[PDB]
Structures are given as C-alpha cells and as structure tokens.
Amino acid sequence: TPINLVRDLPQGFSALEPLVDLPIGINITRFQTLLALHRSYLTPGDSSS
Amino acid sequence: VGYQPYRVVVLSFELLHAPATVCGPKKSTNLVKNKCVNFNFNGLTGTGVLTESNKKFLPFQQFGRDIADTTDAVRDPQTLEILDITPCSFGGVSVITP
Ligand SMILES: *[C@@H]1O[C@H](CO)[C@@H](O)[C@H](O)[C@H]1NC(C)=O
Ligand SMILES: *[C@@H]1O[C@H](CO)[C@@H](O)[C@H](O)[C@H]1NC(C)=O
C-alpha cells in the first residue's frame, strides 16, 4: 500500500490479501528478522565499528 | 548378463501428521451443467445444478456461502470458473376436485 508518511500510521482501512500457502507442519516458537548494511568507501570495510 | 551393472532406484512413501502434499494423478470426469447431478469438490457431496455465475472470486478462494450459511458457490479448480449450487426441484402434488 503506497503512503507518504514517516510515523503515526494513517487511520485508513486496507485489507490484506493472502499469499502462497505453505503446508509444512512443523514446530515453531521464535523468530528473527534480517537486515542489510552497506560498505562504501567511507567505511573501512570491517564489520566491527 | 548377471555381471552387467544395474541401476536401482527405490521409492519410499510415508504418512505423517503433515497433510498430503503429493497425490497420484487425479481423475476428472467431464463437467455437465444445467442438470441435476451430484458432485464432490473435496469438501462436500452436493447434488444440484451448476449454473454460470456473474460474480468473480478472489484468486485464493475455493468455497463460497450465502446469507443463510449454505455452500452454494464453489470454484472448479481445473477451469477456475465460478459455478453456483442450486437444489434441483421439490414439492407436492395438489389436486382440484369439481
Ligand atoms: C510440535 O511441538 C509440540 C510441542 O512443542 C510437540 O508436542 C509436537 O510433537 C511437535 N510436532 C511434531 C510434528 O514434532
Ligand atoms: C490444468 O492442468 C492442465 C494440464 O494438466 C492445463 O492444461 C490447464 O491449463 C490447467 N488449468 C488451470 C491451471 O486452470
């Protein structure tokens, strides 16, 4: 859904259409997200500081 | 002949609490419409006609109900068309006597 905002999400209504179904049937209790970082010429290139 | 190499492939089939993801080639009889026939589209054994509807179903939906909470609209998978379910006919025999 396109929007032009940073924070304090709008009060508009937008239903979520489903996506591909996964018939797995396993055990689950925890999760984590993944992020991407950039290594330009400003940074030395080491993932320390 | 007994010393020639042979390639052996072994197939194993197991059942778990996970639902069926592999199925053998499913048969599919020809679709007849506008007639009082019986169908089983994986969730109900309904008997009735299959008319051509004018309402589109979203591309994830296989079933369909109404105000009175009755399954009267089911999507055919192979042709992805929307067909309504209607009871054939029922009633009584009334007579007039002079
Ligand atoms: C899923 O987890 C529950 C509890 O964590 C366990 O009882 C159950 O056996 C698990 N299912 C499978 C298929 O291992
Ligand atoms: C159903 O599968 C057949 C091949 O088995 C294909 O020709 C047909 O287009 C399919 N119908 C769909 C995906 O609606």
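Throughout, chain B uses Swiss-Prot numbering, with the displayed residues spanning 503-600 in order.
How was it done? The header gives electron microscopy, 5.3 Å.
Backbone N, Cα and C define each Cβ position, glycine as well.
B:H519 to P appears in Swiss-Prot as a mutagenesis experiment; the accompanying note says: Increased resistance to human covalescent sera neutralization. Under 8 Å, Cβ to Cβ, and six or more positions away along its own chain, B:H519 (mutagenesis position) finds no residue.
The local packing around B:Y505 (variant position), expressed as other Cβ atoms within 10 Å of its Cβ over all shown chains, amounts to 4. Here Swiss-Prot describes B:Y505 to H as a natural variant; the accompanying note says: In strain: Omicron/BA.1, Omicron/BA.2, Omicron/BA.2.12.1, Omicron/BA.2.75, Omicron/BA.4, Omicron/BA.5, Omicron/BQ.1.1, Omicron/XBB.1.5, Omicron/EG.5.1.
The note that Swiss-Prot attaches to the natural variant B:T547 to K is: In strain: Omicron/BA.1. In sequence order, B:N540, B:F541 are the residues of the chain that are 6 or more apart from B:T547 (variant position) and have a CB within less than 8 Å of its CB. A strand conformation is recorded for B:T547 (variant position) in the three-state DSSP classification.
Sequence-distant contacts of B:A570 (variant position), defined as residues of its own chain at least six apart whose C-beta falls under 8 angstroms from its C-beta, are absent. Reduced to three states, the DSSP call for B:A570 (variant position) is coil. The annotation that Swiss-Prot gives for the naturally occurring variant B:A570 to D reads: In strain: Alpha/B.1.1.7.
Applying an under-8 Å Cβ distance to chain A, the recorded positions B:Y505, B:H519, B:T547, B:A570 reduce to B:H519.
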